[PDB]
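Asker: The structure follows.
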Amino acid sequence: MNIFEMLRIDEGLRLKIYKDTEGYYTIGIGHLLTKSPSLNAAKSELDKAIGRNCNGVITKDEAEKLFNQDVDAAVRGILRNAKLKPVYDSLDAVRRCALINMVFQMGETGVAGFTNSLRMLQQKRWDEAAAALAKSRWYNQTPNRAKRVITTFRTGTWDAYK
Ligand SMILES: [Cl-]
Ligand SMILES: [Cl-]
Ligand SMILES: [Cl-]
């Protein structure tokens, strides 16, 4: 099980524009196009992103090229961020995927706001961290994917995805 398989499980795969759980226009493997209400602002974002007139529809390969990009972006953003980098440095390989997950989903900034949780991860206090993470809107909005990730951090195993 790797980061790509973990996120394919978490976000699904869709070849036509769609709305995410928060109502925003998405495509492929949780690739956020726009926050804007405009289905038209979304088709343009899409074409900008693919480099073709897509008309809200893409291929699998395309969907995969975008995923490649986003995961890479997610990793480079952690490794560059002052609050995130030390945490990641301190983690084992499995818990590392867990922080990649959260960052792909909520961006660097939002994950960087979970101060206390970050602190307990870095200190290796698994149960405490799991407890704080849960006290979040994130947990309340997408509880199943959240518990999965939260379990990844508590355990250090792929149990929850297996
Ligand atoms: Cl926190
Ligand atoms: Cl809460
Ligand atoms: Cl969920």
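The way this entry was determined, per its header, is X-ray crystallography, 1.9 Å.
Heads up, the Cβ atoms here are built off N, Cα and C, so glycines get one too.
Checked Swiss-Prot, it gives:
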type: MUTAGEN; residues: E11 to Q; note: Complete loss of activity
type: MUTAGEN; residues: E11 to A, F, H, M or N; note: Complete loss of enzymatic activity
type: MUTAGEN; residues: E11 to N; note: Loss of 84% of enzymatic activity
type: ACT_SITE; residues: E11; note: active site, proton donor/acceptor
type: MUTAGEN; residues: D20 to A, N, S or T; note: Complete loss of enzymatic activity
type: MUTAGEN; residues: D20 to E or Q; note: Loss of 99% of enzymatic activity
type: MUTAGEN; residues: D20 to C; note: Nearly no effet on specific enzymatic activity
type: ACT_SITE; residues: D20; note: active site, proton donor/acceptor
type: MUTAGEN; residues: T26 to H; note: Facilitates transglycosylation more effectively than hydrolysis; covalently bound substrate
type: MUTAGEN; residues: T26 to E; note: Complete loss of activity at neutral pH; covalently bound substrate
type: MUTAGEN; residues: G30 to F; note: Almost complete loss of enzymatic activity. The enzyme is destabilized by 1.5 kcal/mol
type: MUTAGEN; residues: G30 to A; note: Almost complete loss of enzymatic activity
type: MUTAGEN; residues: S117 to F; note: 10-fold decrease in enzymatic activity
type: MUTAGEN; residues: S117 to I; note: 500-fold decrease in enzymatic activity
type: MUTAGEN; residues: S117 to V; note: 50-fold decrease in enzymatic activity
Asker: In whole Å, how far does the CA atom of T26 (mutagenesis position) lie from that of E11 (mutagenesis position)?
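Answerer: Between the alpha carbons of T26 (mutagenesis position) and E11 (mutagenesis position) there are 10 Å.
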Asker: Once the DSSP letters are reduced so that anything not helix or strand counts as coil, what is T26 (mutagenesis position)?
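Answerer: Its secondary structure by DSSP: strand.
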Asker: Can you tell me the CA-to-CA distance separating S117 (mutagenesis position) and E11 (mutagenesis position), as a whole number of Å?
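Answerer: Cα to Cα, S117 (mutagenesis position) and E11 (mutagenesis position) are separated by 23 Å.
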Asker: Which one of the mutagenesis positions (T26, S117) has its C-beta surrounded by the most other C-beta atoms within 10 angstroms?
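Answerer: Compared across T26, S117, the most Cβ atoms within 10 Å surround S117.
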Asker: Near ligand 1, which of the mutagenesis positions show up if the criterion is a Cβ under 6 Å from one of its atoms? Options: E11, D20, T26, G30.
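Answerer: Near ligand 1: none of them.
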Asker: Same chain only, sequence gap of 6 or more: which residues have a CB within under 8 Å of the CB of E11 (mutagenesis position)?
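Answerer: Listed in sequence order: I29, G30.
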Asker: Can you give me the same-chain residues 6 or more apart in sequence from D20 (mutagenesis position) with a CB-CB distance under 8 Å?
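Answerer: Set apart from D20 (mutagenesis position) by at least 6 residues yet with Cβ under 8 Å, we have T26, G30, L32.
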Asker: Tally every other Cβ atom lying within 10 Å of the Cβ atom of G30 (mutagenesis position).
Answerer: 20
